[PDB]
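Colleague: First, the structure itself, so that you have it in front of you.
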Amino acid sequence: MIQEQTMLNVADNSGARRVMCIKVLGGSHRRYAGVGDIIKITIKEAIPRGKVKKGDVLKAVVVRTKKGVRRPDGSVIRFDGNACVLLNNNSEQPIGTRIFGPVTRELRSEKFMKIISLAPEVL
Amino acid sequence: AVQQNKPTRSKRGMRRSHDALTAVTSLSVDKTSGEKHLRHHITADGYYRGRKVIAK
Amino acid sequence: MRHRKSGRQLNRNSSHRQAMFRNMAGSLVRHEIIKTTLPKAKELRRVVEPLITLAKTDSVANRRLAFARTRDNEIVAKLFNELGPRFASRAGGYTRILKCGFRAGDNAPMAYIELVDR
Amino acid sequence: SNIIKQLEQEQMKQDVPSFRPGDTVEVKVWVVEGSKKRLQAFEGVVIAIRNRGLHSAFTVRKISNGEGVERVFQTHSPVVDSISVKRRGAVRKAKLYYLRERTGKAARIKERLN
Amino acid sequence: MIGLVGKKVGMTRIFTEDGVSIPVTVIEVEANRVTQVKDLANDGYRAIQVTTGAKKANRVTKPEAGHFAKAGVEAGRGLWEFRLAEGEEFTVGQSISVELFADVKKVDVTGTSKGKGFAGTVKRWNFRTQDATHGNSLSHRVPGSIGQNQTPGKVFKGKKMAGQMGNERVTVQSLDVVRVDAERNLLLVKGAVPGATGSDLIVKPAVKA
Amino acid sequence: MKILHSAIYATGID
RNA sequence: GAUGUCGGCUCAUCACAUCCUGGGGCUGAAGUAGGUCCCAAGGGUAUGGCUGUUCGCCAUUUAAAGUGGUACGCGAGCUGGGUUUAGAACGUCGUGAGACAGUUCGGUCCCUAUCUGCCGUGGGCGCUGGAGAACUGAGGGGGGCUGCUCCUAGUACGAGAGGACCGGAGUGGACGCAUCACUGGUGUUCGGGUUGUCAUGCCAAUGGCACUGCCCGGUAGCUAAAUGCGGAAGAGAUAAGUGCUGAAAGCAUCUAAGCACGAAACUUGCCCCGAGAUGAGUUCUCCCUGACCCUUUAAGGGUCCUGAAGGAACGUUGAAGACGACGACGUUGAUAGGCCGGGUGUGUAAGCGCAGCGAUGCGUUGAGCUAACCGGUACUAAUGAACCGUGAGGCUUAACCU
RNA sequence: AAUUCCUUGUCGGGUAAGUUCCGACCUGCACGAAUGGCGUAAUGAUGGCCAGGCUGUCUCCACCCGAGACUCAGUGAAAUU
RNA sequence: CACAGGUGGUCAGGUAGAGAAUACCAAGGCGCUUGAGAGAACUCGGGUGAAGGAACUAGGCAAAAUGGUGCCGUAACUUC
RNA sequence: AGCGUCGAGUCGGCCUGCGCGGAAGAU
RNA sequence: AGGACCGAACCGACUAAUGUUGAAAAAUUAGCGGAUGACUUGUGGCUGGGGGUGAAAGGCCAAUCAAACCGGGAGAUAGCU
Ligand SMILES: [K+]
Ligand SMILES: [K+]
Ligand SMILES: [K+]
Ligand SMILES: [K+]
Ligand SMILES: [K+]
Ligand SMILES: [K+]
Ligand SMILES: [K+]
Ligand SMILES: [K+]
Ligand SMILES: [K+]
Ligand SMILES: [Mg+2]
Ligand SMILES: [Mg+2]
Ligand SMILES: [Mg+2]
Ligand SMILES: [Mg+2]
Ligand SMILES: [Mg+2]
Ligand SMILES: [Mg+2]
Ligand SMILES: [Mg+2]
Ligand SMILES: [Mg+2]
Ligand SMILES: [Mg+2]
Ligand SMILES: [Mg+2]
Ligand SMILES: [Mg+2]
Ligand SMILES: [Mg+2]
Ligand SMILES: [Mg+2]
Ligand SMILES: [Mg+2]
Ligand SMILES: [Mg+2]
Ligand SMILES: [Mg+2]
Ligand SMILES: [Mg+2]
Ligand SMILES: [Mg+2]
Ligand SMILES: [Mg+2]
Ligand SMILES: [Mg+2]
Ligand SMILES: [Mg+2]
Ligand SMILES: [Mg+2]
Ligand SMILES: [Mg+2]
Ligand SMILES: [Mg+2]
Ligand SMILES: [Mg+2]
Ligand SMILES: [Mg+2]
Ligand SMILES: [Mg+2]
Ligand SMILES: [Mg+2]
Ligand SMILES: [Mg+2]
Ligand SMILES: [Mg+2]
Ligand SMILES: [Mg+2]
Ligand SMILES: [Mg+2]
Ligand SMILES: [Mg+2]
Ligand SMILES: [Mg+2]
Ligand SMILES: [Mg+2]
Ligand SMILES: [Mg+2]
Ligand SMILES: [Mg+2]
Ligand SMILES: [Mg+2]
Ligand SMILES: [Mg+2]
Ligand SMILES: [Mg+2]
Ligand SMILES: [Mg+2]
Ligand SMILES: [Mg+2]
Ligand SMILES: [Mg+2]
Ligand SMILES: [Mg+2]
Ligand SMILES: [Mg+2]
Ligand SMILES: [Mg+2]
Ligand SMILES: [Mg+2]
Ligand SMILES: [Mg+2]
Ligand SMILES: [Mg+2]
Ligand SMILES: [Mg+2]
Ligand SMILES: [Mg+2]
Ligand SMILES: [Mg+2]
Ligand SMILES: [Mg+2]
Ligand SMILES: [Mg+2]
Ligand SMILES: [Mg+2]
Ligand SMILES: [Mg+2]
Ligand SMILES: [Mg+2]
Ligand SMILES: [Mg+2]
Ligand SMILES: [Mg+2]
Ligand SMILES: [Mg+2]
Ligand SMILES: [Mg+2]
Ligand SMILES: [Mg+2]
Ligand SMILES: [Mg+2]
Ligand SMILES: [Mg+2]
Ligand SMILES: [Mg+2]
């Protein structure tokens, strides 16, 4: 449940540390983005030497949310923070080579198989 | 907001046509005492359905 | 909307309602018959009869619960000494409501609420 | 009432172990990842139990990879395979939501010996 | 074709072998007894009148008692009608069970929605509330403007305002038939249906499916 | 906002 | 002898000179993507930074972010940032008081709705004996949006790059209707922790107050952020357009005689209201089968007897409700309260015993308490009655039976 | 610039995006030295801009507690015409 | 006006508290001259709220938030 | 006119009466 | 010691909401400023209308102020309604 102005933490070694959602992509008047939804983000904080720099406009996919995801049986998996993985603006592929923290099965798609493989745990 | 013209006694009576009161349809009679009373209400003397429920 | 809800506000807040019902329960236990407005009697039915059900069994814990709910040692003693044994066989209907017309100062529907064994 | 009671009691598991909030439990769930079907283990402290019969659920909190994850399992759901109580905890509340702001020595729960 | 009249029992869940939980509504559809069959000659159209349930003898009025006596069936809690499709015929006194939906995949459920009473514009028509601060004066959930300064100089018919909400006939279409328990006279359908517990529902085969 | 005599606000066209 | 203005918010409504979706002609139209013109108003038709701004520029989206009218729609619906009172200052003008299509700081927005209009809900009478139900449908309203992926197919086309039409599935955004099974919110009517103080003689245990004193959880109900469903398929008649046959005009020609197609536009099909539809409709069932007297002697009045079906009234009430209205019951009774059992929530009550100098811990004990929940129970309250409502229901003309 | 019409002057910083803000340039329509010029610590219910925390200000509202609104009994106005 | 306004001096209990603040009480005084019901929209005064956190707005208006004592520690600038 | 053939009219210009298109707006 | 600091009484009135036929012809609630001084307050006295007083707003001078109120000139005058 990520809208505009929402701050997220990066779950990859792309150099960023904190990003802000500036647009929820995927339709007109679309309000929220859950796990597995591409968003347009800007970089607020970054490590001194990394692949990305502060003030860059990129795309990202949300991997963890406090709202959580719901399973067909009615189960819900809630995390303690909102995390996303930075993606290339054109190819929409991960920038870093590592993923920090667990992810969910909602990313089990042909597009994010790299994230699934690099993730430590998939719960 | 206020009226632009004075309403008539005809309109006043038409509005008041729904203000008529309704009288009581019937009054129950106690079996033991025989006094008239409202249904499901005790009598003035203190009787209800042939029993002196209260004193006076 | 008040679907499937119980309890009369009676134009009062919770503390005033609780204090008024405590006083009215004490008066009803003391006098075995009281005259009051019909909604007040209907709401009293739901707080006086559980007190007699509690007083049916005599114990220190029950006496302390009755004291916490009534704040009158005379009322607690009467409940656990007379009303308890009197209603020991009876289950449920310890009170009766008799509608007695309307009040004079205001057109308030009045009624008498008493004990069935009186 | 009786109809729904029968319809729900004809679907309830009879092998559910007895656990209390503050107890460490491990739950086996069917991943069904791709064609294969395997069992995944989720171990953590129970912080909330909702006892509504067939609609019963329980919340388990686990610190995984430096991130706190809370998962709510339906007790009678077929996806849940087994629940095992690894450790018993001593708490005085039905809900342990205060553990969401504690980590490390502050999140420790005394064991219920007897 | 024709449908059946049942009672809403409540909502529950069904767990499938693959872990999916289906929210279902329990509908108690007992035997419906045919009281009158209408034809194109006497009535001008083809439909069947049915009754279900039981009613107190001291409250069944004499005209209704005579109608049920002519029908030959026991008095129920009401009377409903279903139009007959071509090639469909029923006899007076015939009993129809929940087995009619044995092969039906999707149904339409008609009921009376729960009454909200007098509701405001925000609740009834999803109107946006005005600002709660920044100087707003006694205008928070008010509708706002309802017309134009002139031309037409009036309010149009059908203007969205406050009024009675709910307590009206509502139909939900294309609900999956989860289960048809003939022994218990039960129909389990996926989703939610209008009304509260104990309300009368009319379940028909889907028309848009 | 200026208030004229007779307690009426001065909202005249200018 | 007064028609409140710019912008913003809420709520809209109409036109088509159409932004997207839809259907076609031409193309300097190979395909994809375009340009122009014609038809088409059913639906839809962004969020932010700056600025009082409309506008505009910029960032990022979308199928699209249309153009206009409606007192440049809308202040007896809100705001008051701008422009227009009184204060003060800068630049400039004047000797000055003072003044600038100049900037800057600050600066009271009243109205209980009579009529029309609109949103809901009732009373009266009528519909031609009265009453209880179920319907038909003249008419009216609601809804109609669209993205992406896959198959056909890397096929048609194309030197390559690139890349289809038609057709068929899946999954989304926005909107709308329901509902509380799940996930949550609330839950001052349930349980517990705790601070200060007062009181019940005192210890213990409780209660009042301090925002529910502060909090921690939480039943039912309501509810969204939660989960079910929907936009249709089909039919008829057509717009632009495309045709067959065919003369006027031996040819030609979609047309003048005929015939076949043709769109989210129209009428249906889907949902809801609906016989005050005074043109007041249809079907089923139930009830009333006395006497006498006057007359201005007829659709007349009066008296005695009779009071049916049904309704109204009263009481207990509802997931019905502002009040009416609507629904379930009234002893041949589960309508409400209480009571019993269970469930839920909270969390191991009080008393007693033991250990410790004590705070405190342990056992009895998952104890005690437990609202609106579930299944039962006639203990309490739903009284016998009385009231309204009648006694076979007009004339004429036809068709049958007699 | 409390002064600049052109003007949202030009460059830089801050923001994804800044007609406001800050630092400069000087092309000062129309600054300027007691109707004082330029600085200035502290002070200000003073004007403008930014950041952390905070939140129903908002996305987008939901529920609850009270006082009216609603019904009953009593008393009983006003503008306007 | 039997009107949420204004009006000088004097007295100064207990517990907690720095205190004449504040909360609860004592002596003393009072429940404020219409009541009774129900628990719609809407208005007023409040409580709570998932995820986000100024995206609202002319403007963080209003709300929310901080808040005591003791100790450690505290920058540019400065008229010290 | 049609494809030498063909077997009754044909080709246009002028003046005129009445007609058609050009012709889209907001309750 | 301080026209020193925080903060009650006391003195003011910066913001918002309510009210605006009000409880009130300027108030209530929640916040807000000063609070040993150029402070505040009780009683009595003085300054009178082209005059008074004014840390200056054309502010105040009995709910009235770019010339108070009362009586008179006076039935001012009104090419206006
Ligand atoms: K359109
Ligand atoms: K007007
Ligand atoms: K709930
Ligand atoms: K104990
Ligand atoms: K200048
Ligand atoms: K100087
Ligand atoms: K100041
Ligand atoms: K102060
Ligand atoms: K003078
Ligand atoms: Mg009246
Ligand atoms: Mg109830
Ligand atoms: Mg009242
Ligand atoms: Mg209290
Ligand atoms: Mg309702
Ligand atoms: Mg809004
Ligand atoms: Mg106001
Ligand atoms: Mg307000
Ligand atoms: Mg207006
Ligand atoms: Mg006039
Ligand atoms: Mg057109
Ligand atoms: Mg259509
Ligand atoms: Mg803009
Ligand atoms: Mg900003
Ligand atoms: Mg206008
Ligand atoms: Mg317009
Ligand atoms: Mg305006
Ligand atoms: Mg202004
Ligand atoms: Mg001035
Ligand atoms: Mg106003
Ligand atoms: Mg009128
Ligand atoms: Mg429509
Ligand atoms: Mg729920
Ligand atoms: Mg439930
Ligand atoms: Mg409680
Ligand atoms: Mg003690
Ligand atoms: Mg007290
Ligand atoms: Mg007190
Ligand atoms: Mg709580
Ligand atoms: Mg909860
Ligand atoms: Mg031809
Ligand atoms: Mg042809
Ligand atoms: Mg049309
Ligand atoms: Mg019962
Ligand atoms: Mg206790
Ligand atoms: Mg228990
Ligand atoms: Mg710049
Ligand atoms: Mg100067
Ligand atoms: Mg100076
Ligand atoms: Mg009255
Ligand atoms: Mg008084
Ligand atoms: Mg007073
Ligand atoms: Mg004083
Ligand atoms: Mg005090
Ligand atoms: Mg209320
Ligand atoms: Mg409020
Ligand atoms: Mg709050
Ligand atoms: Mg929140
Ligand atoms: Mg939160
Ligand atoms: Mg934050
Ligand atoms: Mg903004
Ligand atoms: Mg904005
Ligand atoms: Mg503020
Ligand atoms: Mg506050
Ligand atoms: Mg013409
Ligand atoms: Mg000082
Ligand atoms: Mg002021
Ligand atoms: Mg104050
Ligand atoms: Mg100070
Ligand atoms: Mg101070
Ligand atoms: Mg001046
Ligand atoms: Mg004065
Ligand atoms: Mg003069
Ligand atoms: Mg003279
Ligand atoms: Mg004169």
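For all residues, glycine too, the Cβ spot is worked out from N, Cα and C.
According to Swiss-Prot, the mutagenesis experiment A:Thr97 to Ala carries this note: Reduced RsfS binding. The note that Swiss-Prot attaches to the published mutagenesis A:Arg98 to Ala is: Reduced RsfS binding. Here the residue is the original one, while Swiss-Prot reports the published mutagenesis A:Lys114 to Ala with the comment Reduced RsfS binding. Among the mutagenesis experiments that Swiss-Prot reports, A:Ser117 to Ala is described with the note: No change in RsfS binding.
Quick one: how deep are these features, and who are their neighbours?
Modeller: Neighbours of A:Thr97 (mutagenesis position), defined as other CB atoms within 10 A of its CB across all chains, total 11. Look at A:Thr97 (mutagenesis position): DSSP puts it in coil.
Counting only same-chain residues at least 6 apart in sequence, those with a Cβ under 8 Å from the Cβ of A:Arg98 (mutagenesis position) are A:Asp12, A:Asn13, A:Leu118.
With a 10 A radius on its CB, A:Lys114 (mutagenesis position) counts 13 other CB atoms from all the protein chains.
The number of other Cβ atoms within 10 Å of the Cβ belonging to A:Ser117 (mutagenesis position), over all protein chains shown, comes to 9.
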Colleague: If you measure A:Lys114 (mutagenesis position) to A:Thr97 (mutagenesis position) at Cα, how many Å is it?
Modeller: 9
Colleague: Cα distance, A:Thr97 (mutagenesis position) to A:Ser117 (mutagenesis position), nearest Å?
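Modeller: Spelling it out, the Cα of A:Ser117 (mutagenesis position) and the Cα of A:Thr97 (mutagenesis position) are 11 Å apart.
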